[PDB]
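One structure is given here, and the rest of the page talks about it.
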Amino acid sequence: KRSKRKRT
Amino acid sequence: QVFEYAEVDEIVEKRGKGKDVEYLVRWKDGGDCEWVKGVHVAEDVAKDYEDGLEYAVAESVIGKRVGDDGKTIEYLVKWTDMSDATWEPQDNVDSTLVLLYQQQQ
Amino acid sequence: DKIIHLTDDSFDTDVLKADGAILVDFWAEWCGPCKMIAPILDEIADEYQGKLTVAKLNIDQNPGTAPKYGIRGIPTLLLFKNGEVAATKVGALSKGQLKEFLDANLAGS
Ligand SMILES: [Ca+2]
């Protein structure tokens, strides 16, 4: 499903 | 009016301060963008945005390292959403995907 | 139980095919305000015993019934008379506000 990530 | 929206997908933008903060929210049932109050947003969704995180779909994990803190394991993840890989904590990455990394050995 | 835990499957038989008045609560475990009015409904079920039926629907286990009535916010209270919606309430409220709303709708029929 969905993974989280820093605001890039 | 005390309630929480049940169809909040993700928080796009923030334009408030303190307890009187407002979020730009995309819905899970209509896909429209409008401003709302942070009080009516679930704490889990709101927590992730304030932590500087965002939701995305991951292609695969290509790299693995020990974090700069020297305590936490980090993985390099390829994203469907964009062309560049990033380093994310082990908890932040899909559990089934990291198992795909073991086959690479 | 003096309250009813509804399912997407049983919602047709338990609510639509029932007689009298039925109060339905749309809630979730992660929902703050939903648990805020949770103890009130327990007291209500005792006081309005025999004159009303209190029921709940967990939208996580049952995400089918909720969008049927256009519920975008929780908690939401639906009052059913025979098979149809009479009046609805959106948001948390005090026990006094709930009784005023409740006594008003069952009076006029
Ligand atoms: Ca909350």
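In chain B, numbers come from Swiss-Prot; the residues present are 265-369, in order.
Determined via X-ray crystallography, 2.8 Å.
Placement of Cβ uses the backbone N, Cα and C atoms for every residue, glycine included.
If you check Swiss-Prot, you get these features:
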type: MUTAGEN; residues: B:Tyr269 to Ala; note: Decreased interaction with ALB3
type: DOMAIN; residues: B:270-320; note: domain 'Chromo 2'
type: MUTAGEN; residues: B:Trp291 to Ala; note: Decreased interaction with ALB3
type: MUTAGEN; residues: B:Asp293 to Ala; note: Decreased interaction with ALB3
Protein Cβ atoms within 10 Å of B:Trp291 (mutagenesis position), excluding its own: 16
Densest Cβ neighbourhood among B:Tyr269, B:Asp293 (mutagenesis positions), 10 Å radius: B:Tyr269
Whole-number Å value for how far B:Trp291 (mutagenesis position) lies from B:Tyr269 (mutagenesis position) (Cα to Cα): 9
